[PDB]
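A quick write-up on the structure given underneath.
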Amino acid sequence: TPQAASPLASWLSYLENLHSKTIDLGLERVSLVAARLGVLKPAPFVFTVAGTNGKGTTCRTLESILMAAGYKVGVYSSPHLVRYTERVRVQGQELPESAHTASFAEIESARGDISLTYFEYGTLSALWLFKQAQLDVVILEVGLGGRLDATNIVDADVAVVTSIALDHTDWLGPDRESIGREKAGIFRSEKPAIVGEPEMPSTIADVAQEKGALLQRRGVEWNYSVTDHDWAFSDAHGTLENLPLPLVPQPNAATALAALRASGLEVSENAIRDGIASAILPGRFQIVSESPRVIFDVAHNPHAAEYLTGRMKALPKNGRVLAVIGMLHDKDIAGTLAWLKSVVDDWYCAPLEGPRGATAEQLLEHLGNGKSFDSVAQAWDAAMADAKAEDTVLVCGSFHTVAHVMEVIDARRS
Ligand SMILES: Nc1nc2ncc(CNc3ccc(C(=O)OP(=O)(O)O)cc3)nc2c(=O)[nH]1
Ligand SMILES: Nc1ncnc2c1ncn2[C@@H]1O[C@H](COP(=O)(O)OP(=O)(O)O)[C@@H](O)[C@H]1O
Ligand SMILES: [Mg+2]
Ligand SMILES: [Mg+2]
């Protein structure tokens, strides 16, 4: 059993093995420990963000605007690209590793004999770190689903649903309706329930009615329009024009703005512009370099692949598209690749080290074309060796693939 003085790495290895099951959805055990720790209300204002895709970037947008508005903001995000500490930001910055291990030590003593999973532990830690930080606003990214996610032990002041599509059917049910119901579990009585999914499953309205939540959805209570050079937003309180084209997915920037406006928080139009203009998240349609155009995107399900495919087709015409890909077997690899195949010319497949990582040959079979490599680094090197300046190299499929290339590039700078 690690202690406050133990390295973070030891703590993470310990958390990875503490509970009988890796993922164990449910609120009881975790709520009881949160109750002992006094971390159930981490800040006077909390945004909780659920959805199939778009959670990370919607949270980043909220963080960016609120910081511009001068609020002390904390953000809980998952999963992480390279380092675990990425999961907890205060004022847009990671916290010291020793703050994390101290928090873990507090949870370890407070839990007594109550067992907690890795994500439950990490959630309690983020909450405790936020409480210590005396923040004005805390933004919680839901881990998985909503209703039974560890983050749902906190009562959000504004609940957000970014999109509803097929992912995590093992836990959330086989269709958009079952998935929508689970995501909507973060809604609360008399609190805004901001829905950015344009094709809202009816179950989301059911849950909003069951809870007495204040549903405000895209296409109804609020909306946005786009141009090649900017965008506009509208809701019950008015309209905003010539907004900065987002550096995060367009739908999420609009969802964040809707949630921000529904919150009643005091935020100027300039803080909104500055926030949107500066909101960006590594690995989310990230333009890394040019000649050739290098793009990183963590899409890992067909809805995200379809969106990515749409962004790829919107890129300047000409040149070849070479993809460096690695994926986990727990995702709909076939459906994800079906979309990507329509835009990719040359495939460079790599295995993902793992209990759940697909091998290069497994990916190759889905493609019907392409080359296999022994590692992401080698696939990346082969693509970049083949790419001409007019081409685009897309690193995709998983957080793992993107992270591997980010690390190879950074290491080469030394
Ligand atoms: N009550 C609990 N909730 C909970 N929620 C999530 C998890 C596992 N951690 C995850 C983190 C991220 C994702 C994910 O898909 O993240 P993105 O969609 O943003 O990419 C899934 C699981 N365990 C428990 C768990 O064990 N208990
Ligand atoms: N509204 C959206 N619709 C479809 N796909 C999206 C949307 N937002 C993001 N994505 C996809 O999901 C990936 C990660 O997005 P992120 O904003 O971190 O959301 P999440 O935390 O839910 O995974 C992106 O790189 C993109 O491939
Ligand atoms: Mg997910
Ligand atoms: Mg996320």
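All chain A residue numbers match Swiss-Prot; in order, they span 6-419.
Even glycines carry a Cβ here, placed using N, Cα and C.
Features reported for this protein in Swiss-Prot:
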BINDING   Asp29, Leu30, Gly31, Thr122, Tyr123, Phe124, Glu125, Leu153, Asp154, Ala155  7,8-dihydropteroate binding site
BINDING   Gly59, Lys60, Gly61, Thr62, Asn257, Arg289, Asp302  ATP binding site
BINDING   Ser83, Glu146  Mg(2+) 1 binding site
MUTAGEN   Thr122 to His or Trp  Causes large decrease in affinity for both THF and DHP
MUTAGEN   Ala155 to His  Causes large decrease in affinity for both THF and DHP
BINDING   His173  Mg(2+) 2 binding site
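On the structure: features taken from Swiss-Prot.
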residue: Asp29; record: 7,8-dihydropteroate binding site; Cβ within 10 Å: 17
residue: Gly31; record: 7,8-dihydropteroate binding site; Cβ within 10 Å: 13
residue: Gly59; record: ATP binding site; Cβ within 10 Å: 29
residue: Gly61; record: ATP binding site; Cβ within 10 Å: 24
residue: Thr62; record: ATP binding site; Cβ within 10 Å: 26
residue: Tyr123; record: 7,8-dihydropteroate binding site; Cβ within 10 Å: 17
residue: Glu125; record: 7,8-dihydropteroate binding site; Cβ within 10 Å: 30
residue: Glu146; record: Mg(2+) 1 binding site; Cβ within 10 Å: 25
residue: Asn257; record: ATP binding site; Cβ within 10 Å: 29
residue: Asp302; record: ATP binding site; Cβ within 10 Å: 22
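Annotated ATP site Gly59, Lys60, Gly61, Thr62, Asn257, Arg289, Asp302; additional same-chain residues within 8 Å of its Cβ mean position, judged by their own Cβ, are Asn58, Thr63, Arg65, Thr167, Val253, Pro254, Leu286. Within the same chain, residues at least 6 positions away in sequence whose Cβ sits under 8 Å from that of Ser83 (Mg(2+) 1 binding site) are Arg92, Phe124, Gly127, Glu146, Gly148. Using the Cβ center of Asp29, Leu30, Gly31, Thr122, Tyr123, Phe124, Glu125, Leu153, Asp154, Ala155 for 7,8-dihydropteroate, the list of other same-chain residues with Cβ within 8 Å runs, in sequence order, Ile28, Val35, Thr128, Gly148, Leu149.
For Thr122 (mutagenesis position), the same-chain residues that are 6 or more apart in sequence and have a Cβ closer than 8 Å to its Cβ are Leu23, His24, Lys26, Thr27, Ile28, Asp29, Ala155. Within 10 Å of the C-beta atom of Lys60 (ATP binding site) sit 24 other C-beta atoms, taking all shown protein chains into account. Cα of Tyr123 (7,8-dihydropteroate binding site) to Cα of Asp302 (ATP binding site): a span of 26 Å. Screening the recorded positions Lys60, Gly61, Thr122 for a C-beta under 6 A from any atom of ligand 4 leaves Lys60, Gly61. Less than 6 Å separates the Cβ from ligand 2 in the case of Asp302, drawn from the binding-site residues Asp29, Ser83, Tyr123, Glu125, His173, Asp302 in sequence order. Closest to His173 (Mg(2+) 2 binding site) by Cα-Cα distance, out of the binding-site residues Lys60, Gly61, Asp154, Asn257, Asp302, is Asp154. Between the C-alpha atoms of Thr62 (ATP binding site) and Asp154 (7,8-dihydropteroate binding site), the distance comes to 19 Å. Among the binding-site residues listed (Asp29, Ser83, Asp154, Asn257, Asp302), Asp29, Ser83, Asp154 have a CB atom closer than 6 Å to some atom of ligand 1, in sequence order.
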